[PDB]
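Working notes for the structure below.
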Number of protein chains: 2
Amino acid sequence: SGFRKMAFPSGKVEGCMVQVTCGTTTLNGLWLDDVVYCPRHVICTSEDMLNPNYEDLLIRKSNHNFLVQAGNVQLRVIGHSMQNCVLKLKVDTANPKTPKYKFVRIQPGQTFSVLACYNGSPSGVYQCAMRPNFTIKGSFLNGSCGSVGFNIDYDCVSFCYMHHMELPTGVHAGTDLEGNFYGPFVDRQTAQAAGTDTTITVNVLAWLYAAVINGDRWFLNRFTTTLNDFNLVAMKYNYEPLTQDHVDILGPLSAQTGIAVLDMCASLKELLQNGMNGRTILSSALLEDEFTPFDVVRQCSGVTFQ
Amino acid sequence: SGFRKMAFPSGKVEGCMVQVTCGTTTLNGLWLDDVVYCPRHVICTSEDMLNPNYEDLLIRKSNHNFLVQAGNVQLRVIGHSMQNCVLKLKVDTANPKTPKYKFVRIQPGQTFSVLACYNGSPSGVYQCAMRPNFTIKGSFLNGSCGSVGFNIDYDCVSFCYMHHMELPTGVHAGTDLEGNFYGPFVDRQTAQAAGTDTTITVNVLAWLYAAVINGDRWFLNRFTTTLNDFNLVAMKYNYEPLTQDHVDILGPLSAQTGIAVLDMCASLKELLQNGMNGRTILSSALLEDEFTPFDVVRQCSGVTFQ
């Protein structure tokens, strides 16, 4: 029993974290087989970042201009390419610590673990949700660029996120590992508006199920609701609209706890229209939306990996 | 910028996690050099746990009765000892993946990362506080026993906690790595009362400083307070009494933000006596007490390890 925001174990990803230095700037890189992946703004200074021409800036660099360190080893760069917003540095040596891995572009609403790194050195690990507006609310200091978010299913590391910047608004934006930004953002130091954000309704429902499994039951009522009726309430409170695909994803949680999805919706509408009345759910006084239905099932059943 | 509940990277600890099976029961063990550490109730069944005589039960076992698996390797037990509530299993092979490490007994109020494991296999990692009443509010399913909490400073893994049981009340209790329980608990399946718990006041203050560093400032006031006056409020709201040792530990945070500790106290008393008024601090509507002043400084400055 008990419910926690849990990160994936970060072992397999720590062995891939390296330090990339091009002249001034140093940030983190990801060393898989014999390629190092890092944000291309490693070739920028801080004034370059106002309006950079990455094409021109990278023509000014050669293989030997990229200093890449993996702990103690200084690594040997023998080929450099630009794919969208990431730099691919070809290296002399394959990483003996390369896990089985995939590159994945995730969906808004899905979660992942971030390994925050500085100078190629892991600092700590935390769980994140990709907001509906393609930002993440992370913890990233100067030099954290190149840090990666990832999922693990048994033996495979699915890399989904690389950190590139912090918006003036304080939230964070980055790319997949092919270098395509999530959201409308660009790697330029200018004002960039994130969309209006909303709450991930299917995730709040999963968390309510997790709460029932763990004994917090006060929010359950015998009222019920329709899907279309619940969605009028969702729209009023800036919740993502619930679809039948979401109901179906909540199927196993429904079946374990014996509470139909539309009964949990009627519980949720009541929470939205009346608050918690100084009570808490799983020791929180807000509605939590960073647990997918898969996260709840893995934690409430004990799925492990390697 | 940004502030998250961050766990330590779990790489160095994953390589020590093994699976220990004695007849019926299987749980996790910790393999350092050539000794495996696990809870001694691995030699119990579920009825043994009502009132076990560990002395007698362990006399019934031999070296070859302990099946210990490290991933694929089946490990060779050649000596078994009982130290308080932990079993020490001597093994044929030293762990090539043994990190630099210490055994530490921590203080109530300190925090640590837990690597939740099942069958010797890591499931995920989260950050914990040792409550003033020596429980922890974790996420532990059946078979999670033997999981360990730990800290890391640069290259050293300081093991402080091993999980042994879940109380009927839903909270968790365990030992240091010498096998001495934290708190008044025993490894027996009986009703066991945890003390009255309280809130870790020095930690709530550290988190308020973290909030100021990150731009949340609405709770600051120009009122102030004395230490003795603040402590009357603390006692009314079941907060741990603030001492001068606590004020001194908050020194660096005080100096970074320019807010004296007693000014933050007057902010806190106001929060305690008036609530948040539907506002949030670092995206939370409760006062957070799982960040030590060291945790805040490490995250707000970027301390790394290996």
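Chain A is numbered as in Swiss-Prot; the shown residues are, in order, 3264-3569.
According to its header, the structure was obtained by X-ray crystallography, 2.0 Å.
Including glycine, each Cβ sits where the backbone N, Cα and C put it.
Of all Cβ atoms in the protein chains displayed, 25 besides its own lie within 10 Å of the Cβ of A:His3304 (active site, for 3CL-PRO activity). A:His3304 (active site, for 3CL-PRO activity) falls within a helical segment according to DSSP. Residues or ranges marked as active site, for 3CL-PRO activity by Swiss-Prot: A:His3304.
Under the three-state DSSP scheme, A:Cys3408 (active site, nucleophile) falls in the coil class. Sequence annotations record features per position, and here Swiss-Prot assigns active site, nucleophile to A:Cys3408.
In the three-state DSSP assignment, the secondary structure recorded for A:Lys3353 (variant position) is strand. Looking at Swiss-Prot, you'll find the natural variant A:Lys3353 to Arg noted as follows: In strain: Beta/B.1.351.
Quoted from Swiss-Prot, the note attached to the natural variant A:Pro3395 to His states: In strain: Omicron/BA.1, Omicron/BA.2, Omicron/BA.2.12.1, Omicron/BA.2.75, Omicron/BA.4, Omicron/BA.5, Omicron/BQ.1.1, Omicron/XBB.1.5, Omicron/EG.5.1. In this structure, A:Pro3395 (variant position) belongs to neither helix nor strand by DSSP; it is coil.
When Cβ atoms from all protein chains are considered, those within 10 Å of A:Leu3468 (variant position) total 27, not counting its own. What Swiss-Prot notes for the natural variant A:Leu3468 to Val is this: In strain: Zeta/P.2.
A:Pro3395 (variant position) sits 16 Å from A:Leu3468 (variant position), taking the CA atoms of both as reference points. When the recorded positions A:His3304, A:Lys3353, A:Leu3468 are screened for a C-alpha within 10 angstroms of the C-alpha of A:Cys3408 (active site, nucleophile), the residues that qualify, in sequence order, are A:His3304. Within 10 Å of the Cβ of A:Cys3408 (active site, nucleophile) there are 26 other Cβ atoms, across all protein chains. A:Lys3353 (variant position) sits 17 Å from A:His3304 (active site, for 3CL-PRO activity), taking the C-alpha atoms as the reference points.
When the neighbouring Cβ atoms lying within 10 Å are counted for each of the variant positions (A:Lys3353, A:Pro3395), the highest count belongs to A:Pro3395.
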